Amino acid sequence: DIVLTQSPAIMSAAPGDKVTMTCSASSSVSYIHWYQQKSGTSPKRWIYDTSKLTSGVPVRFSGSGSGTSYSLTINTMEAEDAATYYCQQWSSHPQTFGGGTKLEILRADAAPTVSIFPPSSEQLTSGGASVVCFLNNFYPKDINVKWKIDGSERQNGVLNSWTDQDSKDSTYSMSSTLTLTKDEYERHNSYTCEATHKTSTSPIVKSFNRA
Amino acid sequence: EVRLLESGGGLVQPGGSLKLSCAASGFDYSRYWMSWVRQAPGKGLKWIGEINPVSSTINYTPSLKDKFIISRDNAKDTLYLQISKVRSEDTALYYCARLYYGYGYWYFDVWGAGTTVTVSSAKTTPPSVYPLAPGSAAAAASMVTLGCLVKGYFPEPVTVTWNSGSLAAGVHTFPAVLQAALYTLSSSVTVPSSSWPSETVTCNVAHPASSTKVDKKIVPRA
Amino acid sequence: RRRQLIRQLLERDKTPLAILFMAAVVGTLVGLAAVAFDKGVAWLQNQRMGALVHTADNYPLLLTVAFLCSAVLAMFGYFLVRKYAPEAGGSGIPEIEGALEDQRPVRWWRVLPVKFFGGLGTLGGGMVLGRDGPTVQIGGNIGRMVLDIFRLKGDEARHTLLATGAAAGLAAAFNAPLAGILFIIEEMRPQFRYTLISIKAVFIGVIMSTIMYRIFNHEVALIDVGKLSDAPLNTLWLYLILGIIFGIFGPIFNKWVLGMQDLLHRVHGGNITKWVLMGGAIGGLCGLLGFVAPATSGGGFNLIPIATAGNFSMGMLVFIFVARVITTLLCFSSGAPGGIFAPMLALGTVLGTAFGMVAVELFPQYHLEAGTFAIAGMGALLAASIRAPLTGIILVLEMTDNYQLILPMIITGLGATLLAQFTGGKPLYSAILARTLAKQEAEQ
Ligand SMILES: [Br-]
Ligand SMILES: [Br-]
């Protein structure tokens, strides 16, 4: 069947600004449809028959193209335009969707507000020790985190988790959790957590010592 | 309004079976074709099948014999999808959709919220809920960042709200990460220096898959 | 010719009250005539069913009383036509048209009985023939009858009452008032010169005819096919393809009926006894096929909702089409009293359903229902064989009430009528009036 491959897989762009994604098909295709999915909501039919808006869809949107190549475009982008845009065909059977194109707001850079947390008394009685580090509200999303245990580096039992871009400040957050057994945790004293960004050459260390 | 509401999704053992249901409200459910489209986690939209109002011609994507069974009950205003011999490939968000057309090249008109089908041999497990107060030698700044750790539950998902959702600003719940057939995530709140421990910041976790509602209070340490 | 026209435009539509009132009674009688003719045809078909039950064990005797019951009723209809009224054979629309050209007589004292009772025989035995012919001819003659009885004078009244008769006549055969008026305007009026047929009056006739039919027939529709789906623009080209198929088949079928009239005339030479004996073999075949495979016999109104619903296999639809083309020629080319209109709908429906079936399987991206292609092809043989496409369209429109299909119906019809023209075909009713008007001279 008919493979659709949307082009700028992820992309950003500032508000009030022209955006353009692409659908591209192995065989020939007539009249393509475009749906907008926001994180947590049903897909919405956005644009149908190569070119046709829907009721409510703001007129900054537009579609065009032919044959084996179409495209969606936003003359002046807004904030509410950040979503994934799925193209889909049925000119041929069976119908097919593309991969998606994620549109994220571009903004000013921002540096992480780093927070480190010692295992609670509750988690310790049950026998585990997880040390949580919160790197909060930053841009862009590329970041690196490093753990030091008595100031020596640690690469095991570490697991990280980024958010999707924020609604409000359109920043990022990210959490890194080092999990050990209560025994190994009591063998050391200084747990340190180091974030390497692009906003600086010198990481934001946060640590604590059990004393 | 016009509403498509689907249920049935849950946890299922591999090689088992589930029957998703889609409930229609706001329009004549006949005269419309219906369709199922699923979306594997972090992937594209995938077409299952379609079915015409008189149940007289059902089409399914190139996928096996009795794998899918689309059917509909025009009396009940409800659409059905039965998946048999469930693999891990079938772990996905299943969307119910009503079809239409324009120039005659057809499209997916109005979609519903979705239901989630998890296919693992792992067993339902409740979450342990741990507070993340800042270290006793804290750098008590203009704003303080609290948290709770929701460790080791299955399956997805948990809800995490703070002070019953009144502290809606400045919160991030992080994606759960799956490890050794268990899930773990943490939430971060930020409140002004003056708010805590003056008032009470509480963390409310709900994991319904195991009948867990718990509030955990964040008290300062030492 | 300015000042003439200035006065003519001023004197426009003022039909004489006398003609308006006489069209009113003409419609009422044609109404009662067609109602009674309808109840009659049904009653013999019922008796014929109840006879096959009193003999439902001895399967050969079953096939015999099925043959002989329709043979007897058939012959009775042939005889009643040869003996007392030869121009009431076949459809009879050719004669009422001739009568409008003033080239054939309206012998009403003879035809009313010959057609009415003759048709009851051929229709009631379950021969493949329509109520159209009978009610159309019967209705026109009923108009002459009141013309003569009330001795109204002029070409207006003679052509009008003759027209308003045959319109109210076709109306009451299909609970189809608009189709009736359109039948006169597009097909039956004198086609090569102006006419004084007052349309406002043909209208009063069709109203009264239709009210009589509603008094005896309401709550039940001739064809209930439900509301089908719509037609996407990108599908229209498939309906034009269907029309082109009808356009080449249309005249091919016209040719067969003419030659089949010849080949059957060789059978009896003109001899009233060979002929009546032949119709008993035809009618007996039909009352027999009507037991052992009903879709190949009967008027055809019965299998229309079944074919539209996609309830036949593709094989069955091919079988039926051949067989019904066969038994349609055998019945109509023999000259037995009764129309061809109704059975051409079934041939059309059956063809479209077969086409819609193949159209469904080639184009799932189109989301076809075979039923829409039946509804388009239903009025299609009417277009490619009798070349009154506007009448077939409003006819099928009135009977199936799927107005959302108006474009593929119009489009398949224009397709059938154009390819029938361009492949050298002739309007069937006009090519019958010819060889009739030409033998009614070749004897000299
Ligand atoms: Br004739
Ligand atoms: Br009939």
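So for chain C, numbering is Swiss-Prot's, and the shown residues are 17-460, in order.
Cβ atoms are placed via backbone N, Cα and C, with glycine included.
Going by Swiss-Prot, these are the annotated features:
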MUTAGEN   C:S107 to A  Uncouples chloride transport from proton transport
BINDING   C:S107, C:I356, C:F357, C:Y445  chloride binding site
MUTAGEN   C:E203 to A, G, Q, S or T  Abolishes proton transport, and reduces chloride transport
MUTAGEN   C:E203 to C, I, L or V  Abolishes proton and chloride transport
MUTAGEN   C:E203 to D or H  No effect on proton and chloride transport
MUTAGEN   C:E203 to K or R  Decreased proton and chloride transport
MUTAGEN   C:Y445 to F or W  No effect
MUTAGEN   C:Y445 to A  Abolishes gating, permitting continuous rapid transit of chloride ions; when associated with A-148
MUTAGEN   C:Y445 to L  Alters stoichiometry of proton/chloride exchange
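Compute the center of the Cβ atoms of C:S107, C:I356, C:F357, C:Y445, which mark the site for chloride; besides them, the chain residues with Cβ within 8 Å of that center are C:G106, C:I109, C:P110, C:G146, C:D148, C:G149, C:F348, C:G355, C:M360, C:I402, C:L444. The recorded positions listed here (C:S107, C:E203, C:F357) include C:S107, C:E203 as those with a Cα within 10 A of the Cα of C:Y445 (mutagenesis position). Selection of the recorded positions C:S107, C:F357, C:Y445 by a Cβ distance under 6 Å from ligand 2 yields an empty set. Between the recorded positions C:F357, C:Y445, C:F357 has the most other Cβ atoms inside 10 Å of its own Cβ, all protein chains included. Close to ligand 1, meaning a Cβ under 6 Å from one of its atoms, are these of the recorded positions C:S107, C:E203, C:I356, C:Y445: C:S107. Within 10 Å of the C-beta of C:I356 (chloride binding site) there are 27 other C-beta atoms, taking all protein chains into account. Counting Cβ atoms from all protein chains shown, C:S107 (mutagenesis position) has 26 others lying within 10 Å of its own Cβ.
If you compare every pair of Cα atoms in C:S107, C:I356, C:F357, C:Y445, the residues listed for chloride, the longest distance is 11 angstrom. Within the set of recorded positions C:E203, C:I356, C:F357, the entry lying nearest in space to C:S107 (mutagenesis position) is C:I356 (CA atoms). Taking the Cβ of C:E203 (mutagenesis position) as reference, residues of its chain lying under 8 Å away and at least six apart in sequence are, in sequence order, C:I402, C:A404, C:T407, C:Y445.
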